[PDB]
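**Q** Here it is, the structure in full.
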Amino acid sequence: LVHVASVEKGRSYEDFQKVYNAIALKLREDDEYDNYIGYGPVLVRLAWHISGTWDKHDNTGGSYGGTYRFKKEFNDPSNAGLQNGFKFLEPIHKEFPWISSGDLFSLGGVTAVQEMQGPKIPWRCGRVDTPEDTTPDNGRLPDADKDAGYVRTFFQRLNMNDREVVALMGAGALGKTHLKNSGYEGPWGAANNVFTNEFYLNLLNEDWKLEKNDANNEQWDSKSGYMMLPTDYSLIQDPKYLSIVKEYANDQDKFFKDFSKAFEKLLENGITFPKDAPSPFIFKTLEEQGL
Ligand code: HEM
């Protein structure tokens, strides 16, 4: 498969900044969601999940086709809980009906990160909606109960190397796990809706204890009340990952620089961009516009 990027006919940078401004003003408004965590975390989880189905071998899956809108992917067990992110965005799609789904789902992700004080992420437009028969089968998103060998191997299918995997994984400082959605329960840290390098400092500085939970899944619990999944804990079990974890616990700006570069790569995998295409857009924040 080749998927070439097609810009929504007639639209420019100013059209997209209005969709951003709309998502961002609704984030500020619906701040009570999940015990005042807000929707920022579920929206970067939805953008990684629509992108994380990509297969580098045959170019199936990925953000391009906006196929999460279809039943098979929408009802994937690994996507449980993302329906709240979908319903949040649905009014914004009625307001700006010209934007494609893959462009809206991925721009929700970019807007959430910049509005939770994270790095600026360059974004590109052009994903085109594709038919129901292009919806990837379930079972391509990753399990939680596994080790660093499983992680290295899983992320090579999206051709992410070790540094890109540790940088991308830091976006778990955000939000919390929910027993009813995943069989796991608890937050990764204190600042769960501001973007910081806290995931790396917690993994190196806490006294983690392996325990089972009420769903019979294991997880690492610390004294502080935080939790990590087995796959997260793995990053300090592997020596290549552990050095990169140390670097980011000591330099939040190297963390932000590399997260940025990797998160745009994850959102553009599987998409061919012509060079008549617009350069990547750097959207301003509400604060930068005075809104
Ligand atoms: C091997 C990798 C990963 C596994 C096993 C994994 C698994 C999970 C699980 C079990 C949850 C909680 C679901 C719930 O109960 O609601 C979760 C939440 C989340 N994930 Fe991941 N994750 C992985 C990678 C990533 C990556 C790469 C990102 C982002 C770039 C990410 C971002 C998030 C966010 C923001 C949440 C919070 C969701 C919320 O608050 O509702 N995850 N993840």
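The numbers used for chain A are those of Swiss-Prot, and the residues that appear cover 71-361, in sequence.
A Cβ is built for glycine as well, from the same backbone N, Cα and C atoms used for every other residue.
Dumping what Swiss-Prot says about this protein:
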type	residues	note
ACT_SITE	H119	active site, proton acceptor
MUTAGEN	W258 to F	Substantially diminished activity
ACT_SITE	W258	active site, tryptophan radical intermediate
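In the displayed structure, how are the listed features positioned relative to their neighbours?
**A** In this structure, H119 (active site, proton acceptor) is part of a helix by DSSP. For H119 (active site, proton acceptor), the Cβ neighbour count at a 10 Å cut-off comes to 20, with all displayed protein chains included.
Listed in sequence order, the residues of the same chain lying 6 or more apart from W258 (mutagenesis position) and placing their CB within less than 8 Å of its CB are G242, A243, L244, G245, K246, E268, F269, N272, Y296, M297, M298, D302.
Under the DSSP three-state reduction, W258 (mutagenesis position) is assigned to coil, being neither helix nor strand.
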